[PDB]
Amino acid sequence: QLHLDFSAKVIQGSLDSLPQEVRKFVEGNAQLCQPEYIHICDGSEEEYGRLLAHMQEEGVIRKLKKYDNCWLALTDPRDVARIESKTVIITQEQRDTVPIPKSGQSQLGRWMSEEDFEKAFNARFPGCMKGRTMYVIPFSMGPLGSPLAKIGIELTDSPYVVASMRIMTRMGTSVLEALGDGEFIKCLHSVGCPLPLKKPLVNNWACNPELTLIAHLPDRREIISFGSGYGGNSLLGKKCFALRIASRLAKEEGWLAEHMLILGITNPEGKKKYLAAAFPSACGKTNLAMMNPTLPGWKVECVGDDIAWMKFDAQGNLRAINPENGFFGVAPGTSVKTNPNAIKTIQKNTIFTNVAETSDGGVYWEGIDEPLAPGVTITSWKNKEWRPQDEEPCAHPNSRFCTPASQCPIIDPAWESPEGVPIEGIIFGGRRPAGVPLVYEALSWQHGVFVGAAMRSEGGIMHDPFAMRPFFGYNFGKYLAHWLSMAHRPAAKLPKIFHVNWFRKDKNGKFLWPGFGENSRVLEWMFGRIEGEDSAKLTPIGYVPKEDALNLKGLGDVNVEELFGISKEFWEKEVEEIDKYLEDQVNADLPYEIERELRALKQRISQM
Ligand SMILES: Nc1nc2c(ncn2[C@@H]2O[C@H](COP(=O)(O)OP(=O)(O)OP(=O)(O)O)[C@@H](O)[C@H]2O)c(=O)[nH]1
Ligand SMILES: O=C([O-])C(=O)[O-]
Ligand SMILES: [Mn+2]
Ligand SMILES: [Mn+2]
Ligand code: NA
Ligand code: NA
């Protein structure tokens, strides 16, 4: 050059050390964003402890004195969740990203043109890191060096993101060494608050709500996120990369990237199988992935609780890996009763966001179901004193823990095996207060994809097909076609597909099923069905357990008639509702097989 060599500003590592393409990505975005310092993360314990202690000294995080190396971050309340309306995918044509709805608004993604995004980018990123450190985070999604793993580089101006990525991905120098001159996903993040601050800082939490924009450019292998320091907006490996970018990659390359837990279940005979399950956010993946089974002699072990990458191997087994390195789990509702294994995992080396703090340096949230000693007081996530009779919760309803996977006492022994675990069943499920029984089994692969397409969240109202509504990297119609195509992969060992419903209520709004560890009784049935056991009765919706097939010992107060009932009237409405939805939201891009399954279901219900 005659006068972008950023070597003078490197305060950890060396630009000369980086693979050539990594250096180009770092230096191009350094020129653009103008950070004061560049810190190439090494992923070391030393780095991490120093970063936490720094954040602590600035008032960005607090140490939770009751626990071993745990920390609390309280955000600006404007920055507390994924913002779906500010989350977009850029492609040349809108239809490649989302189907064109008849109601002029898609529920299945949000497209932005290249032109509009270029303008948005130029209005945000120039100079956005002034006065700050640009951290360079080399990370692997999946076990380091696994043939199913994929590497990214995230640039960020947030120490909180660096700490959380260290938990949620594999990151540091070993990733750079593994990468060499290979391809990587380019991830660029800024809290959007260059120094000197143009607006006041709220709760020591840098963010720019008005300019928040989480963009995905699958054709350029780029994720570009501005304005939010929170969770799925800032930890780019998780939703942005491992669902949105990865699902489109998966479609091109013949595999699947899904919003699924992966678990290993062992029966009293010592026989083990792996299952994957897609439930929408707020519908209990993490509880099932970590289940403490109530049934004696059974064991559940966790491979992952949120994302699965699955690819058929040479023998036709559908192999799954967890591309994450930790659990970014919802804190409220987590108790010894609902998730005892999570309670164990999170007492050390854990970062909590937006939960309450007790006066002895512990954590608190709605549904923790753990009384405090008299005199122990509570500071809410809004940093105000709080009492249990107050109108507001003590913790944000989407507050999280961020905890290392390897600490889970029931972590699966194969949770990092590079070839992945063989999936034998896929479970769909949602919140259905009425009509849908506790468990049913799909009649075929094509029926099972239809059943995934029919999933619901939020009290049985919102459609959330495959638990992917906020996460599709491309047109949902085409994703259906991709799933259906698996039936035609020669010698594929197609998993059995089930649908569960933990959430059926009686007329008074009481749950008909106790759930949590009692769900082990449902898993027992699925396990027997995969083994070929004659434990199923055919019904218009699929197979259900025979009378006496489920182990209900210890649960004699269960209303079996209501929990397992199938009403013609309910199912007529359901098929009409599904028809309207698929027409409104998918229309021209709906695969014929999905249409055929809808007709087949309608026809079976007509014969009741
Ligand atoms: N009634 C009942 N509720 C359950 C069961 N399992 C989980 N839940 C509820 O599920 C909610 C917690 O699920 P989340 O951790 O939000 O769900 P998730 O699928 O892990 O979501 P993300 O982490 O956002 O993907 C709480 O309201 C729990 O009470 C069950 O067996 N029965
Ligand atoms: O953070 C999550 O896991 C989610 O929102 O599904
Ligand atoms: Mn979860
Ligand atoms: Mn999730
Ligand atoms: Na704060
Ligand atoms: Na087919």
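Think of each number as a place in line: the chain as shown, counted from 1.
Recorded method for this deposit: X-ray crystallography, 1.5 Å.
Keep in mind that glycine also has a Cβ here, set from the backbone N, Cα and C atoms.
Taken from Swiss-Prot, the feature substrate binding site covers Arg82, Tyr230, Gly231, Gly232, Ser281, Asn398, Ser399, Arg400, and the record attributes it to experimental evidence. Sequence-distant neighbours of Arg400 (substrate binding site) (same chain, 6+ apart, CB under 8 A from its CB) are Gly231, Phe328, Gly329, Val330, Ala331, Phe352, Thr353, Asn354.
Experimental mutagenesis is annotated in Swiss-Prot for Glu84 to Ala, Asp or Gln (Swiss-Prot position 89), with the remark: Abolished phosphoenolpyruvate carboxykinase activity; decreased affinity for oxaloacetate. In sequence order, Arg110, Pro470 make up the list of same-chain residues 6 or more apart from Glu84 (mutagenesis position) whose Cβ falls under 8 Å from its Cβ. According to DSSP, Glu84 (mutagenesis position) is assigned to a helical segment.
In sequence order, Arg110 are the residues near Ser85 (mutagenesis position), counting only same-chain partners six or more apart with C-beta under 8 A. According to Swiss-Prot, the mutagenesis experiment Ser85 to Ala (Swiss-Prot position 90) carries this note: Decreased phosphorylation and increased acetylation levels.
What Swiss-Prot says about the mutagenesis result for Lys86 to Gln (Swiss-Prot position 91) is this: 3-fold decrease of affinity for phosphoenolpyruvate. The number of other CB atoms found within 10 A of the CB of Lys86 (mutagenesis position), across every protein chain shown, is 19.
For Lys239 (Mn(2+) binding site), applying a Cβ distance below 8 Å and a minimum sequence separation of six or more within one chain yields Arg82, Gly232, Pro470, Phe471. In the three-state DSSP scheme, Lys239 (Mn(2+) binding site) is classed as helix. As annotated by Swiss-Prot, Mn(2+) binding site applies to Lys239, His259, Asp306.
What Swiss-Prot lists as GTP binding site is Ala282, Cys283, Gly284, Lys285, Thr286, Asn287, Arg400, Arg431, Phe516, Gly517, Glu518, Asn519, and the listing cites experimental evidence. Around the Cβ of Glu518 (GTP binding site), 19 further Cβ atoms fall within 10 Å across all displayed protein chains.
Just so you know, the Cβ of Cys283 (active site) picks up 23 other Cβ atoms within 10 Å once every protein chain is counted. Marked as active site by Swiss-Prot: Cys283.
The Cβ of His463 (mutagenesis position) lies under 8 Å from the Cβ of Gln107, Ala454, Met455, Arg456, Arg469, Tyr581, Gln585, each of which sits 6+ residues away along the same chain. Record note (Swiss-Prot) on the mutagenesis of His463 to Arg (Swiss-Prot position 477): Destabilization of the closed state of the omega-loop, resulting in decreased capture rates for the weaker binding substrates associated with catalysis in the phosphoenolpyruvate to oxaloacetate direction.
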Annotated recorded positions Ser85, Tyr230, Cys283, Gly284, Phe516, filtered by Cβ under 6 Å to ligand 1: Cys283, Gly284, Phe516
Whole-number Å value for how far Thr286 (GTP binding site) lies from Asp306 (Mn(2+) binding site) (Cα to Cα): 7
Count of other CB atoms lying within 10 Å of the CB belonging to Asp306 (Mn(2+) binding site): 26
In sequence order, those binding-site residues of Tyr230, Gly232, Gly284, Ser399, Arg400, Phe516 whose CB lies under 6 Å from ligand 2: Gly232
Filtered recorded positions, from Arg82, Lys86, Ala282, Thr286, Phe516, whose Cβ is under 6 Å from an atom of ligand 3: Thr286
Cα-Cα distance linking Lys86 (mutagenesis position) and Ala282 (GTP binding site), given in Å to the nearest integer: 21
Neighbouring C-beta atoms (10 Å sphere around the C-beta of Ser399 (substrate binding site)): 26
Neighbour tally for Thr286 (GTP binding site), based on other Cβ positions within 10 Å of its Cβ: 23
